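Data first, discussion second: the structure below is written as structure tokens.
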Amino acid sequence: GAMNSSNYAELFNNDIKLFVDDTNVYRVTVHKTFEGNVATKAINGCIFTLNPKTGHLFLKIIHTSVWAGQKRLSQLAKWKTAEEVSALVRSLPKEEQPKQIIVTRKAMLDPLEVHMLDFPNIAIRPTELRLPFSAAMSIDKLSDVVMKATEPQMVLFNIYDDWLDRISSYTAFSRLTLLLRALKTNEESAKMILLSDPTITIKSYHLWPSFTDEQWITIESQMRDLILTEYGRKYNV
Amino acid sequence: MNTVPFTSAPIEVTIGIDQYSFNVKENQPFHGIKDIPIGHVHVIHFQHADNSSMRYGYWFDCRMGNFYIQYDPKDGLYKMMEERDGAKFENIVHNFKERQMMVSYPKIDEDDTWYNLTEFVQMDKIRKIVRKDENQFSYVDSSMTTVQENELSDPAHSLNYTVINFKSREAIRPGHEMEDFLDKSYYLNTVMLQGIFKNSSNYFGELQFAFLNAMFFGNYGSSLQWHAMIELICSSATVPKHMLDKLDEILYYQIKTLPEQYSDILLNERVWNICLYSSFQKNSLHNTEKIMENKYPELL
Ligand SMILES: CN(CC(N)=O)Cc1cccc(Cl)c1
């Protein structure tokens, strides 16, 4: 069944599972034509496929050439996502293949099920959680590799940096979802919080700054404040 | 004109013959049904007055033998049987006919309803869906489950309809996932019509038999089969024009005959709205769309 607040801790057990988010697969800018009509121009996108226990991220970059000459692109994007996820699974050794794939948007269920017919024992599940993975393109190093790509490419990251050396997967996922929710609600402010102090750097092989345990607590508090505010600045409370 | 005579009517029962029905009282001097049109399959069906649960009945073709009904007080139902002595049977029937102990199949001459509902239904194909090879007729009841239902538990008592599953390797060619899921023409035309059914007449025969079992017995798995076979055609972009025109006639007479009080349960809202208003064939079923809109506009 669906993944929800009640079965949340299943994400951190020892059954391999992947989240798939397709929000950023088909990305466009909308603009006016010389005749005053509206047109779209695609820009490179990505599939966000994440193991929440280990932090392993399989970022498949979707180059704009895949849309050339195709119709109904928003529909095609879901099937392209499912094709690439199926190809990733087939590329993994059997002992590394997931036992479940959790899609962040329910419209991915049928495309992924059909592409995974050869894997009847991999469960395809929706979720009732409103996860903020669309904000992945607010992480500078991820946005940079997507925008620079000149052809289809898979890039591997650990979205938790080295956090698992000091904290559990549950705590790491909670920190990630906090950071991303902040970036989604007020990107400018969120990035100001993360980078305000010049002396805390991002290692070359990392995505986020090298905060001490104490600095993470302050940062996390600053992100919760931002989210609550915006929720006020929004609903006026 | 053929006859299905009855040994007796020991229990009060509503008896159906095709789309007709009449009530028989307990121990009423009823001895069967005469004037049954030759050239069609027929169904004779029963609902006991004391247990409206379990409608049950028998599909038969009088060209294949002489059949009669005798009530079994042990198994508690009216059973169809074959009489191999033709002289004895013709004599019994003549005696009953002389004493006017039979009802007459009440066909109006202008009326083509039964032909239109059974146009493609063949007794030999019924006997492959309902496997009981020692009899020439076929028993069906409200509770019998289909092979497909069983896969998701007595095999000898199952409805062996052709399994249709839109999210299956049979339906989806490797490499054509999106294509085949969104346009089921290859599954319809190559897998089912060319491969399994062989021709559209056999496909329509099973579709029509499934509907009739749903309508006469409330057989839920037959209703599922009927809708699946409709949905497979409506969800195909490429269908022979003769098949689309025939489907429109088939469905029109099915919707025409359905009891209004059962449309709530026997009509799947999603399939019909998809089929009449969203599918590739949304504009190819004019007669069916017109009767559905004038008879069941609520469902839509
Ligand atoms: C008289 N036999 C029973 C028998 N086997 O002696 C039954 C029967 C057969 C054909 C027509 C009718 Cl209605 C009754």
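All positions are counted from 1 along the displayed chain.
Header says: X-ray crystallography, 1.4 Å.
Cβ coordinates come from backbone N, Cα and C, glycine included.
Here is what Swiss-Prot says about this protein:
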MUTAGEN   A:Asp21 to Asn (Swiss-Prot position 1853)  Reduced growth at 30 degrees Celsius. Strongly reduced growth at 16 degrees Celsius
MUTAGEN   A:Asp22 to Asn (Swiss-Prot position 1854)  Reduced growth at 30 degrees Celsius. Strongly reduced growth at 16 degrees Celsius
MUTAGEN   A:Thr23 to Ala (Swiss-Prot position 1855)  Reduced growth at 30 degrees Celsius. Strongly reduced growth at 16 degrees Celsius
MUTAGEN   A:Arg105 to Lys (Swiss-Prot position 1937)  Severely impaired growth. Reduced growth at 30 degrees Celsius. Strongly reduced growth at 16 degrees Celsius
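A:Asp21 (mutagenesis position) sits 7 Å from A:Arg105 (mutagenesis position), taking the Cα positions as reference. The C-beta environment of A:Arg105 (mutagenesis position), restricted to residues of the same chain at least 6 apart in sequence and closer than 8 Å, consists of A:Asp21, A:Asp22, A:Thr23. The sparsest Cβ neighbourhood within 10 Å, among the listed mutagenesis positions (A:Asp21, A:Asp22), is found at A:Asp21. Every protein chain considered, the tally of other Cβ atoms within 10 Å of the Cβ of A:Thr23 (mutagenesis position) stands at 20.
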